[PDB]
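The next block holds one structure in the form of structure tokens; read it before the comments.
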Amino acid sequence: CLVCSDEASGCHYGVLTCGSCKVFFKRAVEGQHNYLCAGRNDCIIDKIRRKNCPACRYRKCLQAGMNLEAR
Ligand SMILES: [Zn+2]
Ligand SMILES: [Zn+2]
């Protein structure tokens, strides 16, 4: 993961965030779109690898530069 650092794979979504955040982005993209954090001033879904905010993960998938159809 470009973001979290939970090893990722290239695949169809290109941008190699972990498999989950990709499929996630996908279903997100699709239904639950825009995940605007806990707006808790740039929440970390990283370093320690704890999901302090699921919303924030999508936000940083963007930030990482992860978009659905292989950005
Ligand atoms: Zn990830
Ligand atoms: Zn967050």
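We number chain A the way Swiss-Prot does; in order, the residues shown are 440-510.
When the header is checked for method, it gives solution NMR.
Placement of Cβ uses the backbone N, Cα and C atoms for every residue, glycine included.
Record features, source Swiss-Prot:
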MUTAGEN   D481 to R  Disrupts dimerization and decreases transcription transactivation
MUTAGEN   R488 to Q  Loss of chromatin specific function and reduces chromatin remodeling. Abolishes interaction with SMARD1
MUTAGEN   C500 to Y  Abolishes interaction with POU2F2
MUTAGEN   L501 to P  Abrogates DNA-binding and transcription transactivation. Abolishes interaction with POU2F1 and POU2F2
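Fewest other C-beta atoms within 10 angstroms, among the mutagenesis positions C500, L501, are seen around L501. Annotated pair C500 (mutagenesis position) and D481 (mutagenesis position), C-alpha to C-alpha distance, rounded: 13 Å.
DSSP classifies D481 (mutagenesis position) as coil under the three-state reduction. For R488 (mutagenesis position) paired with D481 (mutagenesis position), the C-alpha to C-alpha distance reads 15 Å. Every protein chain shown contributes to the tally, and the Cβ of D481 (mutagenesis position) ends up with 10 other Cβ atoms within 10 Å.
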